[PDB]
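**Q** Just dropping this structure here.
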Amino acid sequence: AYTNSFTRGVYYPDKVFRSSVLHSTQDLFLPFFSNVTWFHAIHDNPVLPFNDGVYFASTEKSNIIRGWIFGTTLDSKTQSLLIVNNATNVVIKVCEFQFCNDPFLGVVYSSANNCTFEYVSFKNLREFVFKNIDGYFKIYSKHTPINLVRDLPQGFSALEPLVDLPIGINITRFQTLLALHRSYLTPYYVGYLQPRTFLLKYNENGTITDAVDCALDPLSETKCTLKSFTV
Amino acid sequence: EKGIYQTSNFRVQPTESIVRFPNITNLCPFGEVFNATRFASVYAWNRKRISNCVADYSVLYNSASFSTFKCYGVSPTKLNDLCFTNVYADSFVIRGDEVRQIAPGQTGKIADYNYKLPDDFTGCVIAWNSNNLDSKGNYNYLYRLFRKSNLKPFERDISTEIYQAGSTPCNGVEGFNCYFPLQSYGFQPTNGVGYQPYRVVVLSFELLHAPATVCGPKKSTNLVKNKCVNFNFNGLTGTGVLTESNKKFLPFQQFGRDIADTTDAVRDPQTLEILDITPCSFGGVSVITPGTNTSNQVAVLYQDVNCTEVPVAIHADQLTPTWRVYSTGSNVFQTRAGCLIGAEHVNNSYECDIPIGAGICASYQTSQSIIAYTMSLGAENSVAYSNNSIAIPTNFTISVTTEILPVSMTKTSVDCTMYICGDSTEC
Amino acid sequence: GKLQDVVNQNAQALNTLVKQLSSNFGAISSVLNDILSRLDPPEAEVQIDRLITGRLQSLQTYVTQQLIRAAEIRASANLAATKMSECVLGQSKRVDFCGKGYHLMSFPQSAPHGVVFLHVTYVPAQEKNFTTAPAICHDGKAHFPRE
Amino acid sequence: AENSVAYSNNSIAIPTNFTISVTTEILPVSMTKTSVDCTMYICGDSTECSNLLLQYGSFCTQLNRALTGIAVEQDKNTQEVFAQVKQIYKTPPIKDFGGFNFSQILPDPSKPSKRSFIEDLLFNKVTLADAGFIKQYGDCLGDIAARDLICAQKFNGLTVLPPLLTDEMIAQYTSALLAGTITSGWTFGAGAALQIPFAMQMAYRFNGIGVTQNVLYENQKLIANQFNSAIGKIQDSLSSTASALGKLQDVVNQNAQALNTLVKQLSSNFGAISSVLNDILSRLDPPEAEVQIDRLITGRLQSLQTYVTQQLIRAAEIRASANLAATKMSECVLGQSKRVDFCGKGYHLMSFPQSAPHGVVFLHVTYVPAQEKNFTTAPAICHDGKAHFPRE
Amino acid sequence: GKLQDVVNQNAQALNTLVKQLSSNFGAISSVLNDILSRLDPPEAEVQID
Ligand SMILES: *[C@@H]1O[C@H](CO)[C@@H](O[C@@H]2O[C@H](CO)[C@@H](O)[C@H](O)[C@H]2NC(C)=O)[C@H](O)[C@H]1NC(C)=O
Ligand SMILES: *[C@@H]1O[C@H](CO)[C@@H](O[C@@H]2O[C@H](CO)[C@@H](O)[C@H](O)[C@H]2NC(C)=O)[C@H](O)[C@H]1NC(C)=O
Ligand SMILES: *[C@@H]1O[C@H](CO)[C@@H](O[C@@H]2O[C@H](CO)[C@@H](O)[C@H](O)[C@H]2NC(C)=O)[C@H](O)[C@H]1NC(C)=O
Ligand SMILES: *[C@@H]1O[C@H](CO)[C@@H](O[C@@H]2O[C@H](CO)[C@@H](O)[C@H](O)[C@H]2NC(C)=O)[C@H](O)[C@H]1NC(C)=O
Ligand SMILES: *[C@@H]1O[C@H](CO)[C@@H](O[C@@H]2O[C@H](CO)[C@@H](O)[C@H](O)[C@H]2NC(C)=O)[C@H](O)[C@H]1NC(C)=O
Ligand SMILES: *[C@@H]1O[C@H](CO)[C@@H](O)[C@H](O)[C@H]1NC(C)=O
Ligand SMILES: *[C@@H]1O[C@H](CO)[C@@H](O)[C@H](O)[C@H]1NC(C)=O
Ligand SMILES: *[C@@H]1O[C@H](CO)[C@@H](O)[C@H](O)[C@H]1NC(C)=O
Ligand SMILES: *[C@@H]1O[C@H](CO)[C@@H](O)[C@H](O)[C@H]1NC(C)=O
Ligand SMILES: *[C@@H]1O[C@H](CO)[C@@H](O)[C@H](O)[C@H]1NC(C)=O
Ligand SMILES: *[C@@H]1O[C@H](CO)[C@@H](O)[C@H](O)[C@H]1NC(C)=O
Ligand SMILES: *[C@@H]1O[C@H](CO)[C@@H](O)[C@H](O)[C@H]1NC(C)=O
Ligand SMILES: *[C@@H]1O[C@H](CO)[C@@H](O)[C@H](O)[C@H]1NC(C)=O
Ligand SMILES: *[C@@H]1O[C@H](CO)[C@@H](O)[C@H](O)[C@H]1NC(C)=O
C-alpha cells in the first residue's frame, strides 16, 4: 500500500559536462522520504493519474512488466500513447488505439488507427522517470543490481536519459500492462514528481554523487543557503 | 620612474575563422507553407513541425515581396549561421489593420481571443497582403468575437458554443443577451488598404539547448589546432585557442562549463572529438625599469608561466621583432613568481631595490646591466654566551633622529549641480 | 615622502574627477550644450539621463574614497597627539616609541600638513668583557647587590 | 561567580607562593594579494565590448590603482612586524640556560624548514580546504599533468600574487629575535647585544615587578620546572584537535567568500537577453546588440566596484591589527612592560614570538601570586614620640 | 555630545533611506501599483527596472 523512497529518483537535468562543482538546480523531482504506492497484481491493474510525472521502479524476475499506455479519454476521441517492447526492438505508437479495459500479451496487440509517427530502436533494479511537458516526452532510466529483501536501497543513483519524443498530448491517466498467458476480451512502485529545489554535487568524470533537497527540514535549508554539505 | 609596473594589453593579434556543422540531409519544406492556397483562419491555426533541414533564409527575405518582416530575438542577417533545435510554423489570413497585433504583449480581439504570442518570443513574423485569392465577397474566413476570459500564450481553442452575457440560460438555443461567436470577414476589391486580406506566417524556435537539427546553409572548414580563431560549433561561437582535450564526457553530453557559466570544452559535431577551449590575450605582464633618465633597458616578468612556454603563451610568432627579443634569449631566469627575461642572475645578496616577489629583487648595477638576486635579511652575528660572562659599556653617544607624521589634508567642496548639470535648467 | 604622498593622492583624485567629464557613457556626445541644440525634449531626455547616471556614479566613487582616506589621516593624527603628550611633555618608558635608544627628550617642529619630532636618545657604546657572579658568600651569608 | 572581599580597616592579605603562567595571543598581520584584469572580467576576449568600455572613461585604471595599493600595503605590513632588527643572531650550541628548556621554540635543523616544533603545529591548523577560488587557484600546481596550463588565463582575470618574504625568511627573522632575547636580554633592542647569563636576566625581570631578586635564586629550580611544564601544556593543547587559530581562519574565509561572489556574478544577465556575451553577438546586429551589451557592461562594472570598496575597508582593519602587532613586538619582546594586560594577564616577565600563516603568535610569561594569608597591619609605628614609616 | 552624535547620525541615515522611496528615478511614478495599471508588460517592465 505505502512505503518509503529514501533518496530515490535523481536524474540528470541537462547534457552539460560539469566537474568538481556544487550546482543548484530547480526542476520536477520526486521529494525525499515520500510515500510511494507499491503494487502487485494478485487477486491488480488500476488506472493512476499523471499529475506532473511518474517515478516508476519495479522488481523483475522473468520479463513480466513490459510497457505502459498513456491515455486521456480512452474512447477513441482523444489520442494516447503506447510504449511496448517484445525483445526485438522497443516500439512506440501514438495511434488512437482499440483500448479495451484490460490489455494482455499473446505469449501481438497492435492496431493501426490514424497514427502520427512511430519510433523503432529480486535481482536487478530498473527504474524510470516519465515527464511530459506538452512539446516533448522525456524518459530516464538506470540499471543497477539489488540484493535486498523487499525495498529500495539507500544508495545514490543518477538516471541518465534514453529518448525524447516530440509529442504534445495531454496525459491525465496512465496504465501499465504485465505478462499474461491468458487471452481475454473482458468487458511495481509509483510516485509523483513535484517542483523542488535540489543541490547536486559533481565530481570529476562528471557524476552526481549526492544531492541535497531544500524543503525537507530546517537543516536542509542551512545546507542549501550555505552551498555546503557541512555546517 | 624606477619600479615595476603591470601593463594592460596593447599587443596586436590577427585571427582567422572556423565553421563546423553536422551532416543534415535535405532542403527544407518552405515551398509548402508560403505557396499553399488552402490557408486557415485565426480561430483554428495549423502548427507544422520542422526538423532536419538545411534552410536558406536569405532567399526569402530578399527574393520575395513582403510587407513587414519583423524578427524578435534574432536578427535577419544572422539567421544563416545558427541552429534552431525545433522550428514551428503557423499560418492564417486576416485583415491588415490588425497585423500590428502579431507581436508580443499586444491587445485586441485577434490578440485576446485568437492568437497570443508569449512575451519572451523568439522568432520572426512575415506578412504580405492578398487581393486575389483571399477575396473575390469571400466568406471563407472566421474570427472569434466573444469569450469569457482571455487566452494564454500559444493556445488555441475551437468551441462553437453560444456566448451569454445577461440573465438568460442559453443552452443550444440563441436569444437575448446571447450571441454566436464565429462571424466572418467581408473581403472585396471594392475597397482600399486597411480592410484588404493579408497573409501572415509566424516562425518560432528555441536557441537554448539541444542537439541541433535545423541548421543554416553553411559549409564546414578545417581545425587549425592551437591558434586563436573565431570558432563556430553548432552555432555556439567564441574566440580563442583550441586545445586537444582528454576529458571524460558521457554519451549525451555536448560541452563543458566552469563555475561562471562559460564554455571551456566542446564536442566537434562531425569527428566526435572533445577539445579544450582557453582564452588568448595574456595580460599578465609586468615591466621592471630604472628611471627613464637613467637607461632604456627593461626586464619583463611573465606571471606564473614556466620559461619554455613563454613563446607559446604570449603568441610570440605574431608580434613585432622588438617584442620577440623578450620572449627568449640569453637572460632567462625562472622564479616562483614567473619567468624573468632580460636580467641576469648573480649569486651575491644585497638589500632589496625593486621587489619582484618570493624573495627575488632587481637592481641597476655594474657596461650597466640589470641584475637579479636573492635578497639578504642582514648581517650574520653571534653572541658570546656563557654562564658567567657579562658585557658592560664604557662610553656612550647622543643620538638625534627624525620622525614625520601627517596630521591634516586639504578641504575640498563640490557643488553637485554645477558638476553634473552645469549652468543648465533642463538638467 | 610621507607628507608628499598625501598631496599627490589628493591631486590625482581631483584630476581623475575632472577628466571623467569628457566621457559620454553611451550618449551621442559628452557635451550637454550639444544635445540641447540638436534635439527636442522628448528625445534629448534619454541622452541627458545617461549622462546624469554616469556623472552621479563618478561623484559617488570620489566621495567614498575620500571618506576612506580621511579615516586613515584621523588615525595618524591620533598617534601624533599621543606622541606630543608622551614624548615632548614627559619621558617615555615604552620601547621604540620615541626613537631608537633610551629616550631622553623630544622637540617638535612644524611641517606642511604634518609634524616632525626630533628624539634625543642615549645609545651605549664601547663594551668590555668581565666575569660575573649572582651573589657573594662572606660569613656563611649570601650577599646580593642593591642596584 | 559571586565573591566578597573581607574588607576590614586593619586587615591585609599577602601571597606566600606563586605560579609561572604561559598564555597565547594571536594577531592577523597580512592578507591575500589579488589583482583583477578589468577588461578580461568585463568584456573577456571580445573586441566589440572593448570599444564600448572606452565610453565609460578610466574606471579600469582607477580600480587597478586601488588594488595595487592594497597589495603593496600587505608587504609593508609584514616588514613592520618582523624586520625589527638588522642583525641575524644565532644561539650557541651549549644550552646552559640555568635549567630552562627552550627546545620546542627554537629552530630544528633536521627538517627542511627553519621552523620550530610549535611553528610546525601552527602551520597545520589553518586550512584552505573549504575556500573555493583560492584553493583551486592553488591547484594550478599539477606539476606535469597538463603541459600548457597558463593558470592566469583560466579564472576570468582574477589572480593571486605571491608575498615578497617567503615563509623561511619570516622563520629566520623570528629565529634571530628569539636568539637575541635569550642570549642578551633587552640590550639588543637599544644598541649592540651585550651578553648576560639567563638567571641574572630573570633576576632583573623579577626586580621589574616588585619582587626582590633573592626570591628567584632561592626558588630557581621550581621556577624552571614550572616554566618547562607550561610550555608543555601549550604544545599538548595545540597538538590536539581543539582548533585555536580562529582569528586567522576568519580572514581567509572572508577573502574566499568575497572572491566566490565575484566569480558567481558572471552569470547574472542584469536585464539582457543572456548572460553569455557570445550569444548576444551571434544573434543580433551591432546597433541592437549595443543595447544588451551596455546592460551587461553596467552590471559587471557595479560588481567589480563593490568588490574593491569592501576590500579597501577590510585592508584598513588588517592595517590597524598589524600596527598593534608591531607595538607588541617592540614593547613585549624587546623590553619589559608595565602597562596592565598589554602583554598577558599578571605581572609581565618576558615574551617570545612565533610565526603563523599571515600572522604572529606571542607567548607571554607572567607572574601570578598564589596562596594568600591574613595578617593585621598598621600604617606607621610609634617608638620615641616619632612616627616611623617603612621604606619599601 | 559624543554619545548623542552617534544616535543622531544613525537616525538621519535611516530617515534618508526611507525617504528615498518617493523618488521615481526617471520612471513615470514611484508606486509599483500605478505602473502596472497604466502600461502593458512589454514596456511596463522597463519602468520597474
Ligand atoms: C487534456 O485533457 C483533459 C482531460 O480530457 C482536458 O480537460 C477536460 O476536457 C473536457 C473535454 O471533454 C472538458 O469537458 C473538461 O471540462 C476539462 N476539464 C477541466 C477544464 O477541468 C483538457 O482540457 C485537455 N487539454 C487540452 C489542451 O486540450
Ligand atoms: C667616548 O667617546 C668620545 C667620542 O664620542 C671620545 O671623545 C673623543 O676622544 C678623542 C681622543 O682624544 C678626541 O680626539 C676627540 O676629539 C673626542 N671627541 C669629542 C667629541 O670630544 C671620548 O674620549 C670617549 N671616552 C672614553 C673614555 O673612551
Ligand atoms: C609552592 O607551590 C609549589 C607547587 O607549584 C609547591 O611544590 C610542591 O611541593 C609538594 C611537596 O613539597 C610536592 O608534592 C609537589 O609535587 C610540588 N609541586 C611542584 C610543581 O613541584 C611548593 O611546595 C609551594 N611552596 C610552599 C612554600 O608551600
Ligand atoms: C627539553 O624538552 C624536550 C621536550 O620534552 C626534551 O626532549 C625529549 O626528551 C624525551 C625524554 O628525555 C625524549 O624521549 C624525546 O625524544 C625528546 N625529544 C622530543 C620530544 O622531540 C629534552 O630532552 C629537554 N631538554 C633537556 C636538557 O632536558
Ligand atoms: C581573612 O579573615 C576573614 C575574616 O574571618 C575571612 O573571611 C571569612 O572567613 C570565614 C572563615 O574563617 C569564612 O567562612 C567566610 O566565608 C569568610 N568571608 C566572609 C566575608 O566572612 C577570610 O577568609 C580570611 N582569609 C583567608 C585567606 O582565610
Ligand atoms: C506517509 O506514511 C506514513 C506512515 O508510514 C505517515 O506517518 C505519513 O504521515 C505519510 N505522509 C507523509 C510522509 O507525507
Ligand atoms: C483520423 O482523424 C480523423 C479526423 O478527425 C477522424 O475522423 C478519424 O476517426 C481518425 N481515425 C482513427 C481514429 O482511426
Ligand atoms: C573517474 O574515472 C577514473 C578513470 O576511469 C576512475 O578511476 C575513478 O574511479 C572515477 N571516479 C569515481 C568517483 O568513480
Ligand atoms: C510560391 O511563392 C514564391 C514566393 O515565395 C513564388 O516565387 C512562386 O512563384 C510561388 N508559386 C506559385 C505556384 O504561386
Ligand atoms: C559528415 O560527412 C563527412 C564527410 O565530409 C564525414 O567525414 C563525417 O564523418 C560525417 N559525419 C557524420 C555522418 O556524423
Ligand atoms: C635622474 O634625475 C635625478 C634627479 O636630479 C638625478 O639625481 C639622477 O642622477 C638622474 N639619473 C641619472 C642616471 O643621472
Ligand atoms: C618547465 O618545463 C620543463 C619542461 O617540461 C620542466 O622540465 C620544468 O620542470 C618546468 N619548470 C618547473 C619550475 O617545473
Ligand atoms: C652562480 O653560482 C652557480 C653555482 O654556484 C654558477 O654555476 C654560476 O655560474 C654563478 N653565476 C654567477 C653570475 O656568479
Ligand atoms: C668577549 O669574549 C668573546 C669570547 O672570545 C669574544 O668573542 C668577544 O669579542 C669579547 N668581547 C670584547 C668586547 O672583547
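Following Swiss-Prot, chain C residues are numbered 946-1092, in order.
Method on record in the header is electron microscopy, 2.9 Å.
Cβ coordinates are placed from backbone N, Cα and C, and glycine is handled just like the others.
From Swiss-Prot, here are the annotated features:
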- C:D950 to N: In strain: Delta/B.1.617.2, Mu/B.1.621 (VARIANT)
- C:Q954 to H: In strain: Omicron/BA.1, Omicron/BA.2, Omicron/BA.2.12.1, Omicron/BA.2.75, Omicron/BA.4, Omicron/BA.5, Omicron/BQ.1.1, Omicron/XBB.1.5, Omicron/EG.5.1 (VARIANT)
- C:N969 to K: In strain: Omicron/BA.1, Omicron/BA.2, Omicron/BA.2.12.1, Omicron/BA.2.75, Omicron/BA.4, Omicron/BA.5, Omicron/BQ.1.1, Omicron/XBB.1.5, Omicron/EG.5.1 (VARIANT)
- C:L981 to F: In strain: Omicron/BA.1 (VARIANT)
- C:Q1071 to H: In strain: Kappa/B.1.617.1 (VARIANT)
- C:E1092 to K: In strain: Theta/P.3 (VARIANT)
**Q** List nothing but the one residue from C:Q954, C:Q1071 whose Cβ has the fewest other Cβ atoms within 10 Å; the candidates are the variant positions.
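**A** Minimum Cβ neighbour count within 10 Å, taken over the variant positions C:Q954, C:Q1071, occurs at C:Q1071.
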**Q** Distance check, please: Cα of C:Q1071 (variant position) against Cα of C:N969 (variant position), rounded to an integer number of angstrom.
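**A** Computed Cα spacing between C:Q1071 (variant position) and C:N969 (variant position) is 71 Å.
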**Q** Same-chain residues six or more away whose CB lies under 8 A from the CB of C:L981 (variant position)?
**A** C:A989, C:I993
**Q** In this structure, which of the variant positions C:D950, C:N969, C:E1092 has the fewest other Cβ atoms within 10 Å of its Cβ?
**A** C:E1092
**Q** Please report the three-state DSSP label of C:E1092 (variant position).
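**A** Looking at the DSSP assignment, C:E1092 (variant position) belongs to neither helix nor strand, so coil.
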**Q** I need the CA-to-CA distance for C:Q954 (variant position) versus C:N969 (variant position), whole Å please.
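**A** For C:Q954 (variant position) versus C:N969 (variant position), the Cα atoms are 26 Å apart.
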**Q** Among the variant positions C:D950, C:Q954, C:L981, C:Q1071, C:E1092, which ones place their CB within a distance below 8 Å of a chain D CB?
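**A** Going by the Cβ criterion (under 8 Å to chain D), the variant positions yield none at all.
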**Q** Can you tell me the three-state DSSP label for C:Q1071 (variant position)?
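**A** Once the DSSP labels are grouped into three classes, C:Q1071 (variant position) ends up as strand.
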**Q** Can you list which of the variant positions C:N969, C:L981, C:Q1071, C:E1092 come closer than 8 Å to chain B, going by CB to CB distance?
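**A** From C:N969, C:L981, C:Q1071, C:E1092, the ones near chain B are C:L981, C:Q1071.
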**Q** If I take the alpha carbons of C:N969 (variant position) and C:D950 (variant position), what is the distance between them in whole Å?
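**A** On Cα coordinates alone, these residues lie 32 Å apart.
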**Q** Would you kindly give the Cα-Cα distance separating C:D950 (variant position) and C:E1092 (variant position), rounded to the nearest Å?
**A** 49
**Q** Just the variant positions from C:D950, C:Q954, C:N969, C:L981, C:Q1071, C:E1092 whose C-beta lies under 6 Å from any atom of ligand 12, please, or none if there are none.
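**A** So the answer is none.
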